[PDB]
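For reference, the structure is listed below as structure tokens.
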Amino acid sequence: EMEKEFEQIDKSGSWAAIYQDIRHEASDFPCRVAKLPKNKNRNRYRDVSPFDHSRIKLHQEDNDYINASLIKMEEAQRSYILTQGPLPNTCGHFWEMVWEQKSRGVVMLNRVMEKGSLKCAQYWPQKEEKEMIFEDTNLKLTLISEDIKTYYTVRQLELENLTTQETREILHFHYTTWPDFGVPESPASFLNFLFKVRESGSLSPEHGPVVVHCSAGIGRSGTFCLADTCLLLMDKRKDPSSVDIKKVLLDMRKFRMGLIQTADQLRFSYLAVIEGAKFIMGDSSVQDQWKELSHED
Ligand SMILES: O=C(O)C(=O)Nc1sc2c(c1C(=O)O)CCNC2
């Protein structure tokens, strides 16, 4: 059981060793496209790059590079795209990828400003009447509506391909109280937000992969995706003891580096999956309890 393991870990105080053990074993694949000179201004952090094998390519002939990867979880049957916070020159490339990849949802786990720095571009419109036009990739993006809770906001955005005039509805789920290099305030408020995303349909396999990002696309995003996948794996089998969280994380780290950036975020994932297991295993009433606990209103 993950729960007995949690207890050993905690008792022996060795979250840091455990986490280091994962970092040591994580895969190392080339990121030669990321490191081409021409892409330097497409990467927010010099030490966070997409592997070549899993990177998302833009369907453009000029330069197909974006800092983004496809995390394809075979067994679980779920994929995600993990990407950094768009830069002021790659917001057009971001929405290009959303369009071409056919995603329905975008999960934003950071604020634009954190720890006194600009962690991400303001890449979506904040009022209905001031849409965004991304001229390099020839897309218009409009705020259609927004559901502001205390700790997250859900926006419906309309993405127009200005060439064909085709239009798509994207949902944006903005978690605003999860600190960089930090954890959510409680398992309940994170699980409540995760289940908002699920219930919206955006993780349905009839859509392209959901796009998940934080500032670097690895720490907060890794934590979110690990919890989601572990819960889905246990759902498929109705067998919580078959799920091995660290092994799930190593498999995700085959497709992007650095997933989960600190030992406490690893700790947090166990908490989130252990609590989430209650819902998976047939008490849906816990979902209402999460909602109340997270004071969403
Ligand atoms: O946004 C996150 O959750 C995350 O992984 N952020 C990261 S991972 C990372 C950095 C940051 C950052 O935001 O400064 C700075 C460069 N080193 C690795």
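Chain A residue numbers are taken from Swiss-Prot; in order, the displayed residues are 2-298.
When the header is checked for method, it gives X-ray crystallography, 1.8 Å.
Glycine too: its Cβ is placed from the backbone N, Cα and C atoms.
Quoted from Swiss-Prot, the note on the mutagenesis of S50 to A or D is: No phosphorylation. DSSP assigns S50 (mutagenesis position) to coil in the three-state reduction, outside any helix or strand.
For the mutagenesis of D181 to A, Swiss-Prot gives this note: Substrate-trapping mutant. The structure shown keeps the original residue. Around the Cβ of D181 (mutagenesis position), a 10 Å sphere holds 17 further Cβ atoms from the protein chains shown. Classification of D181 (mutagenesis position) by DSSP places it in coil, neither helical nor stranded.
The Cβ of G218 (substrate binding site) has 29 other Cβ atoms within 10 Å, all protein chains considered. Among the features that Swiss-Prot reports, substrate binding site is placed at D181, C215, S216, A217, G218, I219, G220, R221, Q262.
Experimental mutagenesis is annotated in Swiss-Prot for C215 to S, with the remark: Catalytically inactive mutant; abolishes sulfhydration. The Cβ of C215 (mutagenesis position) lies under 8 Å from the Cβ of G86, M109, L110, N111, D181, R221, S222, each on the same chain and at least six residues away in sequence.
Annotation comment: Swiss-Prot describes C215 as active site, phosphocysteine intermediate. In the three-state DSSP scheme, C215 (mutagenesis position) falls into the coil class.
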Filtered recorded positions, from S50, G218, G220, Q262, whose Cβ is under 6 Å from an atom of ligand 1: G220, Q262
Per DSSP, to which secondary structure element type does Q262 (substrate binding site) belong, with helix, strand and coil as the options? coil
In whole Å, note down how far the CA of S50 (mutagenesis position) lies from the CA of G218 (substrate binding site). 10
